[PDB]
Amino acid sequence: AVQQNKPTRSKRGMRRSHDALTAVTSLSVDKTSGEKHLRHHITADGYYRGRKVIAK
Amino acid sequence: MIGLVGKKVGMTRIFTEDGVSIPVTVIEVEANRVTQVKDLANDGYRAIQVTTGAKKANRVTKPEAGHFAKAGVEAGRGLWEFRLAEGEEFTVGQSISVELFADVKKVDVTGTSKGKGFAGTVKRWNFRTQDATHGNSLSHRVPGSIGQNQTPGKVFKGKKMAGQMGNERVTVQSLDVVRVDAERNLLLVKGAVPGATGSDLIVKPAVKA
Amino acid sequence: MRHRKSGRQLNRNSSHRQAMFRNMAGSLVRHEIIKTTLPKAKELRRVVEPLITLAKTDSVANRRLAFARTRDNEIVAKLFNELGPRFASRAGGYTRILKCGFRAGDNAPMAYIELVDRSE
Amino acid sequence: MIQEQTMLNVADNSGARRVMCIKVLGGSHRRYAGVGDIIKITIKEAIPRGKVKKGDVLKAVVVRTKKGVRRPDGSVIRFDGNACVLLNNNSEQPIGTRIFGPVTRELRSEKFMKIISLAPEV
Amino acid sequence: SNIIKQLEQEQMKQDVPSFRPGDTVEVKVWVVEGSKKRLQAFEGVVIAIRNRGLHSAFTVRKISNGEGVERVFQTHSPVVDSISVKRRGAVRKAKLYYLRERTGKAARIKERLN
RNA sequence: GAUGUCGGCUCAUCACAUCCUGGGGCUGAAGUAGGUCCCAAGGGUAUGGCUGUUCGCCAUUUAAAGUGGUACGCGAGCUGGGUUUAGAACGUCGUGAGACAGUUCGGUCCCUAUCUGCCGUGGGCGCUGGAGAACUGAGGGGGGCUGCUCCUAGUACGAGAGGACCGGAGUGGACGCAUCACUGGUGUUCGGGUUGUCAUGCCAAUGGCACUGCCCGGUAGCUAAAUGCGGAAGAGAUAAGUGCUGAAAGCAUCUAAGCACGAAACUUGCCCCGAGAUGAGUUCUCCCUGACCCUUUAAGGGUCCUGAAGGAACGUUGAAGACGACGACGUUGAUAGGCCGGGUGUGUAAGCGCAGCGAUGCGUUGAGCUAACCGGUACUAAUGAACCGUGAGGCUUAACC
RNA sequence: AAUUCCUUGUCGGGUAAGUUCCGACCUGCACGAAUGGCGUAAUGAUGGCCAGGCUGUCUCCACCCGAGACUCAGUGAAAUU
RNA sequence: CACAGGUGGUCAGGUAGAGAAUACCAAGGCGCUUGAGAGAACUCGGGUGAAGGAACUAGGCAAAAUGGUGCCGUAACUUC
RNA sequence: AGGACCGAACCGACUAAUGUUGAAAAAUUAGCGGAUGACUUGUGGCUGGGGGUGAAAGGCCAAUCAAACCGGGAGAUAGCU
Ligand SMILES: [Mg+2]
Ligand SMILES: [Mg+2]
Ligand SMILES: [Mg+2]
Ligand SMILES: [Mg+2]
Ligand SMILES: [Mg+2]
Ligand SMILES: [Mg+2]
Ligand SMILES: [Mg+2]
Ligand SMILES: [Mg+2]
Ligand SMILES: [Mg+2]
Ligand SMILES: [Mg+2]
Ligand SMILES: [Mg+2]
Ligand SMILES: [Mg+2]
Ligand SMILES: [Mg+2]
Ligand SMILES: [Mg+2]
Ligand SMILES: [Mg+2]
Ligand SMILES: [Mg+2]
Ligand SMILES: [Mg+2]
Ligand SMILES: [Mg+2]
Ligand SMILES: [Mg+2]
Ligand SMILES: [Mg+2]
Ligand SMILES: [Mg+2]
Ligand SMILES: [Mg+2]
Ligand SMILES: [Mg+2]
Ligand SMILES: [Mg+2]
Ligand SMILES: [Mg+2]
Ligand SMILES: [Mg+2]
Ligand SMILES: [Mg+2]
Ligand SMILES: [Mg+2]
Ligand SMILES: [Mg+2]
Ligand SMILES: [Mg+2]
Ligand SMILES: [Mg+2]
Ligand SMILES: [Mg+2]
Ligand SMILES: [Mg+2]
Ligand SMILES: [Mg+2]
Ligand SMILES: [Mg+2]
Ligand SMILES: [Mg+2]
Ligand SMILES: [Mg+2]
Ligand SMILES: [Mg+2]
Ligand SMILES: [Mg+2]
Ligand SMILES: [Mg+2]
Ligand SMILES: [Mg+2]
Ligand SMILES: [Mg+2]
Ligand SMILES: [Mg+2]
Ligand SMILES: [Mg+2]
Ligand SMILES: [Mg+2]
Ligand SMILES: [Mg+2]
Ligand SMILES: [Mg+2]
Ligand SMILES: [Mg+2]
Ligand SMILES: [Mg+2]
Ligand SMILES: [Mg+2]
Ligand SMILES: [Mg+2]
Ligand SMILES: [Mg+2]
Ligand SMILES: [Mg+2]
Ligand SMILES: [Mg+2]
Ligand SMILES: [Mg+2]
Ligand SMILES: [Mg+2]
Ligand SMILES: [Mg+2]
Ligand SMILES: [Mg+2]
């Protein structure tokens, strides 16, 4: 099956009306090192919930 | 003819001395507290709103909490309504126990059936499968034709096709009340009622009888 | 449907899943901390924790049971000489999953799984 | 659960040895016949000089099934083979005079009381 | 569930004899012909046992009148009046469905002389 | 500058000139059973043998096996037996190539769906301050089938043979909905047996591979053959039809005025969806009671303070689920895993001891192990926050205070 | 009849029921003797018919294991219009 | 095309096996240049299935089933 | 001994499913036939277009065959679109 008529830029745009990405609403600050990080994720330096879980 | 709200505990059996095994569903019917009474003058219809169970005060919201506090009852897990018949008067906060069904013989039990998800036509509509052999090309459990030709030139509404099956309200009617055990808040009905174990159930007296 | 079922297929067959979790259980015992995908880490809990509780009572029978599920005597030895005595008083929950972002090659949700008393 | 083409043993002395169900009598589109249900059969094998001859089309009542019967307490009574008792095509009374092997209490009705009496075990 | 198990518990039979697959047992059941109610005996080898509490069952297989008959009894049903072990068999398997394919000698269970 | 063609399969949908069930008039209608016509489309309306067949015939059913329209419905759904390509043959025709007024054996069926339509499932905004919970019912959909037996009663009817209406009860077929307590199937995540071979140093014990190697059982879940329920009663208005009173037309007349009955059709009654019903409804509860500045002076714009009810997000997840969504829970915690006890399943582990030449047997021992189950238990993971959403809510008129 | 239109000829056998099959009959529309006639053991991925076993072919589908399909990240077509 | 295709010769370990079949290994060589989740319909490739057993269908298509070695035994017909 | 038998390599290609914008302009997977012979295969050679070759299908003659391909006559002709 194929289109009998070419779809318009209007129709193209209206289908991508739901393709918009969503930003992370907020980032959690570690209570010890103060780095911002994803919630429930370790920081970039290995801290999580104040404690340093990963040495490197 | 108001009903109670219960919880499906599970299925079991009951042996009679006459050598018969009755298949039964156990329904836990705790006290149903009346949280609101609707009348014609104010709501246009006579009904009672009931609550059952217990909900953690942490999960109840302030709007829900105030609605309960007006009745002076504790927060249950949900709010359900039952339409009052002529000559049935209840008051807010009155507790209604399973012994209301002490003398009713058949009940209707409404629940939310088990969710089967996206089902095919064979499972959702009992569509006969096509041939499993004999040259059938990739069309074993497919739906077959779905219309005629140019004259309809379309598919009629309500055509039986694949989609969500289950997880919907369904009422089973006229189930014998095997036992009404007020002390343990239990209702034993003969047969299987819709829903999984732990699901909510609305039990009313049978309407056909 | 999938009602009440347990276990994760992980896009493998039964033999591959079982063999892989033997390797990952061995790896976690040897290093006490490894980095896998979050789904794979959540399933390793159900393979390693049974193995540690088994190691709490040391016997020839239990050590041959560990060898069957591990296929490495060095792992069996660490489980019975070191990890069993270490967790002797811990009533389950010998592991800790910490989510650690996303893999660069395929954006897989990764996670570190460690023994709760690994320390140093 | 007897259906069309099912080959049954014969539990009577009518002379037939093996019959084949050619119709499950009862209602329309009816699929199976259990113990106590009348079927139309055809004789596929019969003893010489018997009361019935091979190729004969008559009725029969099913008396034993491998599917078995269920009891009001949930018990089951299943047999090793499916067997029937040959009936007169127009009166639906048995044409044999001796019943062999056990039968079940599902036959305890006004129509098959003769089979109950002749059976060696119910 | 604590509600169902308690419910089923009070319905269970209290004195049910111990038996294992391979045991020859005689089961006395009730046949109720209206007013007349009597006992009928069914004796055969136990080939399967389902242990599910109130829903416990067991399958007894006999050769009656040249025909193999299997009967599944619901252990706690009031129909089953009593069960008695006439002979203890020595089998290694929980389910003896392979006996359905064996005839006469070859269908006999050796006796558990212990 | 291509509208695939017979039959079958799957899935249908409508008409009524009705096959069955329902209602009725007439009968050359005693009863039983029919005949014929009228009303009625709610539901239902065979399996096989033969042949590509549709049909047809036959066999055996059923209350009945309706007739037609739908591109002789349905090949971007299947099939490809027939027909109608290329090979070959027979009969036949032709001098022949070849052909059929025939027959016979063999012979590639593509398409990832843009729009409409349809089945499901979300996101946005709206509904006029915001929010949570419960509803009303405009409308829409589903369902609507029936046999046999017994009682009334061997009564009414009939010379007998035979044999009811009306009414009541029981038990089935088919169809549907739900459910897994039972009977079972499956259960490559549980246990065991065993073949070949490789390895763990060897023995013993185990693991890998050979379709899960091959099998024998089997938990939970799912599920049918399993087992529970349904079709209704009733009400309103009627169809054909039957009347009551009653003139026009001193009679008669069911009709003109008036009145009564009358079917599975119709409107309800039963089940489900359902306020986007923009005609956006109702009830109950909750939340927010700050200060200024400017202009063109408006349902105007900005500044500081403030950020609620609630929501979302994230996390642990679920008999919820393609994804979303929906439900549970997040330390004031049993949401998931683990652990502990039980259950269940398999069937008496390993080690040791004894007996035997040995294979093996016996004891320790219903042992060991045991997934989705049950009951528990904070050991692990569910974080303090942050984020969104504000600050009393237009105008007119009326009543009221 | 690889040939028979009438034709599903008729008769027999086989099936509950056989337009196919087997054995016959002869009324050969339109067989026939090296464009061979008739028969024939063995052979055949050859055509028709029947039976035992066997089974998800089917009554009537259920469940399970995998690969896609679905979601996320990366790359990224096509016919047609 | 870094393409399930095609391409002549030589070499020939162990265990089981008649075997260069086949299964498991050696030496040696590889995991096939997208992954990660989820565990719907439907499609593909498989496993098992109550009772029945060709009723399917143009047709037993497909599937299931049979399957080795030794001894015994083995019909019509025959060109022996 | 044998165009003998069963069966790998090897040579084929009967059936089915898949795939049909393919992994592939003819294959894959499971079955299937021959497998000491009219066998199969390597390297080289010969036959040339109304010609070849053909255990004969109008088969094959470089993915093309009831008359190959390439250049030319050539802007053949086209009452047709
Ligand atoms: Mg998009
Ligand atoms: Mg579900
Ligand atoms: Mg195809
Ligand atoms: Mg297919
Ligand atoms: Mg769970
Ligand atoms: Mg994948
Ligand atoms: Mg394997
Ligand atoms: Mg065109
Ligand atoms: Mg009419
Ligand atoms: Mg009439
Ligand atoms: Mg109708
Ligand atoms: Mg109606
Ligand atoms: Mg029609
Ligand atoms: Mg047509
Ligand atoms: Mg097609
Ligand atoms: Mg079409
Ligand atoms: Mg089309
Ligand atoms: Mg298609
Ligand atoms: Mg054809
Ligand atoms: Mg013609
Ligand atoms: Mg369009
Ligand atoms: Mg069950
Ligand atoms: Mg259960
Ligand atoms: Mg299994
Ligand atoms: Mg099960
Ligand atoms: Mg050894
Ligand atoms: Mg290997
Ligand atoms: Mg009716
Ligand atoms: Mg804010
Ligand atoms: Mg939070
Ligand atoms: Mg031992
Ligand atoms: Mg045990
Ligand atoms: Mg917090
Ligand atoms: Mg001729
Ligand atoms: Mg001559
Ligand atoms: Mg000649
Ligand atoms: Mg010749
Ligand atoms: Mg040949
Ligand atoms: Mg051939
Ligand atoms: Mg032949
Ligand atoms: Mg992508
Ligand atoms: Mg590559
Ligand atoms: Mg290659
Ligand atoms: Mg080669
Ligand atoms: Mg998914
Ligand atoms: Mg799958
Ligand atoms: Mg089966
Ligand atoms: Mg079977
Ligand atoms: Mg047939
Ligand atoms: Mg048919
Ligand atoms: Mg075949
Ligand atoms: Mg040869
Ligand atoms: Mg092949
Ligand atoms: Mg050969
Ligand atoms: Mg030709
Ligand atoms: Mg060529
Ligand atoms: Mg030419
Ligand atoms: Mg010229």
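Any Cβ shown, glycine's included, is placed from N, Cα and C.
Secondary structure at D:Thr97 (mutagenesis position), as computed by DSSP, is coil. Looking at Swiss-Prot, the entry for mutagenesis of D:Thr97 to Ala says: Reduced RsfS binding.
Quoted from Swiss-Prot, the note attached to the mutagenesis of D:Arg98 to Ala states: Reduced RsfS binding. Counting every protein chain shown, the Cβ of D:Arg98 (mutagenesis position) has 12 other Cβ atoms within 10 Å.
Listed in Swiss-Prot as a mutagenesis experiment, D:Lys114 to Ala is described as follows: Reduced RsfS binding. DSSP assigns D:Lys114 (mutagenesis position) to a helix. Taking the Cβ of D:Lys114 (mutagenesis position) as reference, residues of its chain lying under 8 Å away and at least six apart in sequence are, in sequence order, D:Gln93, D:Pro94.
Swiss-Prot documents D:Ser117 to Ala as a published mutagenesis change and attaches the note No change in RsfS binding.
The two recorded residues, D:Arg98 (mutagenesis position) and D:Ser117 (mutagenesis position), show a Cα separation of 10 Å. Other C-beta atoms found within 10 angstroms of the C-beta of D:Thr97 (mutagenesis position) number 11, with every protein chain shown included.
Applying an under-8 Å Cβ distance to chain A, the mutagenesis positions D:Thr97, D:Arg98, D:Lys114, D:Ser117 reduce to an empty list. Cα to Cα, D:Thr97 (mutagenesis position) and D:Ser117 (mutagenesis position) are separated by 11 Å.
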